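As structure tokens, the structure follows; a few thoughts come after it.
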Amino acid sequence: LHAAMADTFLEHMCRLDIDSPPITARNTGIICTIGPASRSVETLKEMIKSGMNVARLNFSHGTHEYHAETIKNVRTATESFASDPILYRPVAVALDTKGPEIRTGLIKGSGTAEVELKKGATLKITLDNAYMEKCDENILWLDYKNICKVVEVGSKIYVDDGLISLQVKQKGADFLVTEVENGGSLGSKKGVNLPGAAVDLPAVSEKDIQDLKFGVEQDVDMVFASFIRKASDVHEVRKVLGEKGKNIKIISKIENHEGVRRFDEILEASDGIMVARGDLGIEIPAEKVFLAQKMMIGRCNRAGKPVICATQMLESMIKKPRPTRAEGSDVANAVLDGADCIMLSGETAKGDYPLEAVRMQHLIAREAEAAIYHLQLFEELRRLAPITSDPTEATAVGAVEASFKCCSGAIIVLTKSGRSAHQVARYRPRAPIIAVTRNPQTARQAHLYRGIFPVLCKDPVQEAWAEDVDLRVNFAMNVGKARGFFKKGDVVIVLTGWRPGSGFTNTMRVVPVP
Amino acid sequence: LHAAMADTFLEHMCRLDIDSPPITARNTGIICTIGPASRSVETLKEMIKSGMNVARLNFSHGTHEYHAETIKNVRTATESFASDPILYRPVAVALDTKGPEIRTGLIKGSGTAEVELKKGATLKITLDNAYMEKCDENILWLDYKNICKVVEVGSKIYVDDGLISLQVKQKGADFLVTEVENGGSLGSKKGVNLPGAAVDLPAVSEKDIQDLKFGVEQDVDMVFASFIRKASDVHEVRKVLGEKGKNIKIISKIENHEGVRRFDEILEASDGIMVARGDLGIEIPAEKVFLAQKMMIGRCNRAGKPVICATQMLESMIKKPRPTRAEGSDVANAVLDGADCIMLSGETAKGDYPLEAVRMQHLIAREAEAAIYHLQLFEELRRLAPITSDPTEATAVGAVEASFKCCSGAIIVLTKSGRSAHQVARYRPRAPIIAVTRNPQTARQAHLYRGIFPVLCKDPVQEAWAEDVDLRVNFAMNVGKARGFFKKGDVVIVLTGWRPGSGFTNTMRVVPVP
Amino acid sequence: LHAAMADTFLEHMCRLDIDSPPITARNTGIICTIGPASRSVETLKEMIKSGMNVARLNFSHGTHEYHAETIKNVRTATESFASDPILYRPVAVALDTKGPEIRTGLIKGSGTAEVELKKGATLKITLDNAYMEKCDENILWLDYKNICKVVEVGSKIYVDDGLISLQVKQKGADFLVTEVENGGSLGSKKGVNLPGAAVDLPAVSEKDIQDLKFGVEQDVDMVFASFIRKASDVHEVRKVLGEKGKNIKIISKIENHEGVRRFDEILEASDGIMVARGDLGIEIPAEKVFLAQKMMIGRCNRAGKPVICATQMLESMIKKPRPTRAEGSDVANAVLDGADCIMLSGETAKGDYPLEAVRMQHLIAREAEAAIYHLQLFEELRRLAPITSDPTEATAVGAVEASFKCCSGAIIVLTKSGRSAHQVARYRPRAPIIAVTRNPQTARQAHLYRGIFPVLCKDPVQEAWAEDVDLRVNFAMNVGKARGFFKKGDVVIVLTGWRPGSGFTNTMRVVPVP
Ligand SMILES: O=P(O)(O)OC[C@H]1O[C@](O)(COP(=O)(O)O)[C@@H](O)[C@@H]1O
Ligand SMILES: O=P(O)(O)OC[C@H]1O[C@](O)(COP(=O)(O)O)[C@@H](O)[C@@H]1O
Ligand SMILES: O=P(O)(O)OC[C@H]1O[C@](O)(COP(=O)(O)O)[C@@H](O)[C@@H]1O
Ligand SMILES: NS(=O)(=O)c1cccc2c(O)cccc12
Ligand SMILES: NS(=O)(=O)c1cccc2c(O)cccc12
Ligand SMILES: NS(=O)(=O)c1cccc2c(O)cccc12
């Protein structure tokens, strides 16, 4: 069939043809953020068609009533296509908690006033509530009260997303006094970031307790936890969600210097990571951000967890209907490291071209998945995996290995919680992974793991349990075919259990497509 | 000293620390394009300080007199710093030939008029010189006369850089008739690209014969040959430059579909390749461009030739003083594949922030060079190298291998033509490669090869030839030290010859820095 | 030149041609043991011609006067060929200390009497000196007095080299009582081995103090230390040899179960290891011996120390003038793991065919060295080597790497202590390593390290030190040529120092053979 791949990564690279068409499948999910440009039910319907799999609601701005109208919409459109059970794509919702902040007071007493900070001028920073609504050039008010026990001398404060830096000269309780390093106009209520620091602010703010608690009532499918410093913050979110929402998946945003520095414990606490390049690139030097992303996707692949990758991905596509080259080869380049799914923010929320920005992330990811150098990635992922006695693990590795050798067009897996699928995707198989579930929710959170293309079975449960398995498999063939992942007389791997239940997948059969 | 690097590329990735400071050296050159924003001698002086190594003059717009004033400037600034012979960086000039084009005539007879093309409307394209200066919606004039023997039915024509596509329906000599696929306003004298085609236009245009011939008179250091389809075009440029400019280095721009498809022969004809992402991304689908870049840098590493990499690299830094994340991790990502040096266009020619855009390409490249996974790249580059009897080759590989093992802070190489250096850089040593030449020109074209940091010796030739070698080495120590590539009591590898001449490098010594 | 070697070890194997003639060089030394069949000066002369490099004197049997006549001979023959300074091979001597033993007394009072031990019969073992010279079937006397504090219940005793095993049933001080497991006739004064045990006998016996002390007076080149259990035994030998013989190289024989179990510390104490398959295969089960050999040569390659490999190598060549296949592919198979030199015992001491047994170990080793899979062995030996700042190390790795690439016919190294050579051989270069020394002793102990082919320079020291180096190199060319390791216009790597002394090798030149 397909000829033997290159013996080395340099040989591999050199052989990349651009006349070679890719598979119809696309292995990395696409998360859109929903805003003004894309809250309408016509737009959302049209987006779902283009390849959107996670609608992400941004709980920074807008009221609880405003978001509910958005979810109501996302669902109306998701559920339009559910007449034809074969062609129905399911669609996750996700809630992006606002997080902790430090904030500036009202400058000169006004609502929107400007102050010029020079490149050497001295600033006292007072935590007394008298100077807010009378903030000047000389005296600034910080929202954060506990700053002086955190910030040491030399530690810089970045203001208004790093437009203004300033270096701390002397701290004497109630006030720290600083020399300003970067200049420009300052406003009122503008966010403060203090690099290299261990900030003490509460893990969930007062606002974000109502938000998470709102999202369990609204039945969201995952929560994107903002500003995560310790494993204990991730454990706080898990507490608030409570046993009523104990399924909801927590994805921590790594956002600050401390977050990176303690990455390894946060991972062992979350259900997946988001690399939030936006904020990360203020709290540490922009020229380094690239390394933190690589590192993180790295460790997340080894651990087997999903890593979303976010922010500024196709930024120029707010204004112009085509991206720049940089934007093209940044998307392709996350997808190559093994980002699990990728994020559009401004481009889908606010831009003139929401449909295009999706259609573009579709095409790009798709070609890039065909450039991955499997038969040296796979071989490394094996060496780095523990020898255990667990049937499900053994079957899932075997199923991947087979898939290579027979060039198989898919891997049907019957799931229930999703875990059976999740193991297969831990190996990055070249074939797509149709997973076939009854649990409507399992279907939605599958969109995180790279590879898995979930399908929801509505067909009511047969009497004889063996015949209920044979019904579900045959669904997954009729779905693969009407999509184009294989034809008749092709070859598919099918994972299955031996009894009914969860956690008894042990059988891997290799069947020709009927 | 430095601990043993990871056993695998996934292990490697996972270990990338962001608290680990990089080497003071920077291995990939920076090419600025000189325009209005950066023709002044104050700006250029300040740029050279930031890390510019190739000034690229763009022979599209402007007259011969206008460019000469630019070169005169580049040189005045280059030569400012040549009082202090240790701290003098040399600076290449490079000439970007305009190339062949196809062009539209004057619409409606006017200088600047607009015509709306709909999404299905029919167009005749006439090559009769009557319809130019009277071009309408229905009839368009093409500069190219020989189009009908090239373009077949189905082949699309992209107009105004792909704003307007149109598909060819019937060709009947003198005129081809088309259905328009993409809509929008069209102008007068706007460039035509015809994908998937083998275009017959002359290799050097009439204009570009005067340009190349101008650049030999002005003593440029390399020529960036635009629109290169065959090895015979590259051979045409080499003819025109003549024996008077037989040193000048030809870098072919790969720009069209055919260029890629025949890459392998063009390489064996040029002195190095430029991947010109700008144009490449119209002539083929934007989602594929990434693969053509990888492929090309790939093959160029194996062949040992330099590959420049160009266009849209830090595009947003025309308007705002910081890049987007995409722009950051696109620069880092060329540098990781093994782009040899990188290009700023708009950002340096036209933008508000030319110095910043350089300072940013400096910092980025520098961190990214410290993330390269050497002790599996090096090992592959060996396996893929021919066993030959040539002393110079054997010494250069040995010198690299040593450099690994002793963690050596540099590799001094005494050159003359440059070839001795060029072999060492063919291995991508982690250490910088100080090359020490008398030939002022060799010094300028060193900036192409990745790693090489050339220094020009002015100290007059000693009597005893052994003592002339010892003078040159000691220069390269005093230069490495005042830069920071090593201290006293560090360890450097020094390549040298046995007789004087060219092509007798055979000795590799390993010395402690005095 | 020579085509690129296979990408994998299975591919490698499959490509082994038997029509491909090997290099004239032979990289693994040959140690003969000198006995009756080969003490004559005619035989020894003829042996030296065949390829003997270490004469090993066996200090078990014979008096001090008898051995001295043997050394006197070995030297007379070594020194016959020293008229022609180019063709003179130097020849090490080596002393095999008898070691500790446990021994049986005189059976039935007689000099040579027989006793039948059945397969279940009970034996008391008494340490009272009354029962010796009256040893029976029921009561046996052991030389070892301290046995009962060492041997526990279950520990088997092997007698007469494991002809008779017996298992210990009850130990009650002064006597242990046993059930016999293997049957056959027993004699008087026949050696006892007690498996799995930590034996307390002195490191150097009373006899072996006179022997070592004899060997320093006779100026032997290394000592083969027998029965080595701890690093403290190896440290005892080093004490006895004293500062008068502080150069003499100690090679520990690993011989018992404990020896293997503590291998790692013994290595860090000795100057090289001998795997003594003879004895090892009684003290542990014969089917395991193979693994202990592999393991040991293994660790010794990583540590960079030489491993001799011994015993039963060509055993059938005592009686018949050709070996069995097993004997052929056991020699080839040590040489492939990376045994550093190999031992003939009976075959050279006692056999009818001493010259043939050498000529056979010559031919075999030689073909086998051409089957080693270098360009995956070398690459592993690098990864497993520490990054240090030591010039000599860096030069020696570089020199090996070069040698690969230019297919170089030799590596001349000017030594003095030998250490410069020893580093190069730590990499297993395919080329032979001519080392050129003035120190006549350094020349003799070079025969241990695999690869090194030492040559002794007699030419008196020139005035100008640079010209003294150029004299020594040119010797090493005239020696390589008259041997056949290269011709005119071939290519050789030459390591050298920068000052005179020891430990300043830093220069690696790559020269064409004059
Ligand atoms: O991914 P999970 O949660 O282990 O689900 C696997 C289960 O799915 C099945 O294949 C299908 O059975 P169900 O009818 O219980 O879903 C079981 O045989 C198996 O144990
Ligand atoms: O890179 P090239 O052109 O081979 O130059 C290498 C030459 O440089 C030298 O080291 C310096 O000698 P020169 O004085 O002739 O430059 C020669 O010994 C050697 O052959
Ligand atoms: O193997 P060793 O003991 O380091 O000997 C290396 C020495 O040999 C030499 O090359 C030869 O010099 P000598 O005349 O002192 O032997 C020195 O330059 C060098 O340091
Ligand atoms: N981009 S890639 O396909 O080269 C790649 C991505 C992730 C991990 C890899 C690995 O562990 C080994 C080789 C390539 C990898
Ligand atoms: N970016 S990188 O360091 O992983 C790399 C770049 C070019 C070639 C490589 C290769 O041949 C093998 C591993 C990594 C490479
Ligand atoms: N016999 S061999 O050439 O295959 C060999 C011997 C010793 C070590 C080796 C190694 O580390 C890797 C491959 C082959 C080896």
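Note that chain A is numbered according to Swiss-Prot, with residues 18-531 shown in order.
Recorded method for this deposit: electron microscopy, 3.2 Å.
For all residues, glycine too, the Cβ spot is worked out from N, Cα and C.
According to Swiss-Prot, the features are:
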BINDING   A:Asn75, A:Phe76, A:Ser77, A:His78, A:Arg120, A:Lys207  ATP binding site
BINDING   A:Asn75, A:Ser77, A:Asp113, A:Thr114  K(+) binding site
BINDING   A:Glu272, A:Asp296  Mg(2+) binding site
MUTAGEN   A:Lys367 to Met  Abolishes both pyruvate kinase and protein kinase activities
MUTAGEN   A:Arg399 to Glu  Impaired homotetramerization, leading to homodimerization and subsequent activation of the protein kinase activity
MUTAGEN   A:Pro403 to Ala  Significant reduction in hydroxylation and in PKM-mediated transcriptional activity of HIF1A; when associated with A-408
MUTAGEN   A:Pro408 to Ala  Significant reduction in hydroxylation and in PKM-mediated transcriptional activity of HIF1A; when associated with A-403
BINDING   A:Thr432, A:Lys433, A:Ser434, A:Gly435, A:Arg436, A:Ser437, A:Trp482, A:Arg489, A:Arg516, A:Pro517, A:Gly518, A:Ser519, A:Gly520, A:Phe521  beta-D-fructose 1,6-bisphosphate binding site
MUTAGEN   A:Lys433 to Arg  Abolished acetylation by EP300. Abolished deacetylation by SIRT6
MUTAGEN   A:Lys433 to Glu  Abolished interaction with phosphorylated CTNNB1. Impaired phosphorylation of histone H3
MUTAGEN   A:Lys433 to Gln  Mimics acetylation, promoting homodimerization and activation of the protein kinase activity
MUTAGEN   A:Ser437 to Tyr  Unable to bind FBP but still activated by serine
MUTAGEN   A:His464 to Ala  Abolishes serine binding and allosteric activation
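Annotated features, which come from Swiss-Prot, shown on the structure.
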residue  : record                                        : Cβ neighbours (10 Å)
A:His78  : ATP binding site                              : 9
A:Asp113 : K(+) binding site                             : 23
A:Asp296 : Mg(2+) binding site                           : 21
A:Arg399 : mutagenesis position                          : 12
A:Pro403 : mutagenesis position                          : 6
A:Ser434 : beta-D-fructose 1,6-bisphosphate binding site : 15
A:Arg436 : beta-D-fructose 1,6-bisphosphate binding site : 14
A:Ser437 : mutagenesis position                          : 25
A:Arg516 : beta-D-fructose 1,6-bisphosphate binding site : 8
A:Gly518 : beta-D-fructose 1,6-bisphosphate binding site : 8
Note = Among A:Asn75, A:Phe76, A:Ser77, A:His78, A:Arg120, A:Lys207, which the record lists as binding ATP, the farthest-apart pair of C-alpha atoms sits at a distance in angstrom of 19
Query = Using a 10 Å radius around each Cβ and counting other Cβ atoms from all shown chains, which of the recorded positions A:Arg120, A:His464 yields the largest count?
reply = A:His464
Key: Shortest C-alpha distance to A:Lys433 (mutagenesis position) - which of the recorded positions A:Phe76, A:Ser77, A:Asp296, A:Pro408, A:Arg516   = A:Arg516
Inquiry  = Which one is it, among the recorded positions A:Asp113, A:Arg120, A:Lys207, A:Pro403, that lies nearest to A:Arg436 (beta-D-fructose 1,6-bisphosphate binding site) by Cα separation?
reply    = A:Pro403
Task = Provide the three-state secondary structure of A:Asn75 (ATP binding site) computed with DSSP.
result = strand
Request  = Taking the Cβ of A:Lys207 (ATP binding site) as the reference point, list residues of the same chain whose Cβ is under 8 angstroms away and which are at least six residues distant in sequence.
outcome  = A:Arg120, A:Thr121, A:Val176, A:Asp177
Task = Fill in the CA-CA distance, A:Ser437 (mutagenesis position) to A:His464 (mutagenesis position), as an integer in Å.
result = 14
Request  = Could you tell me which of the recorded positions A:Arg399, A:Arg436, A:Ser437, A:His464 have their C-beta within a distance under 6 angstroms of some atom of ligand 4?
outcome  = none
Note = A correct count of other C-beta atoms within 10 Å of the C-beta of A:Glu272 (Mg(2+) binding site) gives 25
Ask   = Could you tell me the C-alpha distance between A:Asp113 (K(+) binding site) and A:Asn75 (ATP binding site) in angstrom, no decimals?
value = 5
Ask   = Relative to the Cα of A:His464 (mutagenesis position), which of the binding-site residues A:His78, A:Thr432, A:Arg516 has the closest Cα?
value = A:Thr432
Request  = Let me know the largest Cα to Cα distance in Å among the beta-D-fructose 1,6-bisphosphate-binding residues A:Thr432, A:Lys433, A:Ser434, A:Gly435, A:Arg436, A:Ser437, A:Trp482, A:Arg489, A:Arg516, A:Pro517, A:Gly518, A:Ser519, A:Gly520, A:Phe521, as an integer.
outcome  = 21
Remark   = A:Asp113 (K(+) binding site) falls, by three-state DSSP, under strand
Message = Which one is it, among the binding-site residues A:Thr114, A:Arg516, A:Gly520, that lies nearest to A:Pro403 (mutagenesis position) by Cα separation?
response = A:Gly520
Ask   = For A:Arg516 (beta-D-fructose 1,6-bisphosphate binding site) and A:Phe76 (ATP binding site), what Cα-Cα distance in Å is obtained after rounding to a whole number?
value = 43
Task = Anything within 10 Å of A:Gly520 (beta-D-fructose 1,6-bisphosphate binding site)? Look among the recorded positions A:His78, A:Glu272, A:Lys367, A:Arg399, A:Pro408, comparing CA atoms, and list what you find.
result = A:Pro408
DSSP three-state assignment for A:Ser437 (mutagenesis position) = helix
Ask   = Reduced to three states, what secondary structure does DSSP give A:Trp482 (beta-D-fructose 1,6-bisphosphate binding site)?
value = helix
Task = Compare the Cα of A:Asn75 (ATP binding site) against each of the recorded positions A:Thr114, A:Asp296, A:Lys367, A:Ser434 and report the nearest.
result = A:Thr114
Message = Whole-number answer please: how many Å between the C-alpha atoms of A:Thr114 (K(+) binding site) and A:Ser77 (ATP binding site)?
response = 7
Spatial separation of A:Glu272 (Mg(2+) binding site) from A:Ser434 (beta-D-fructose 1,6-bisphosphate binding site) - C-alpha basis, Å = 30
Key: Euclidean distance between Cα atoms of A:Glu272 (Mg(2+) binding site) and A:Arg399 (mutagenesis position), Å   = 31
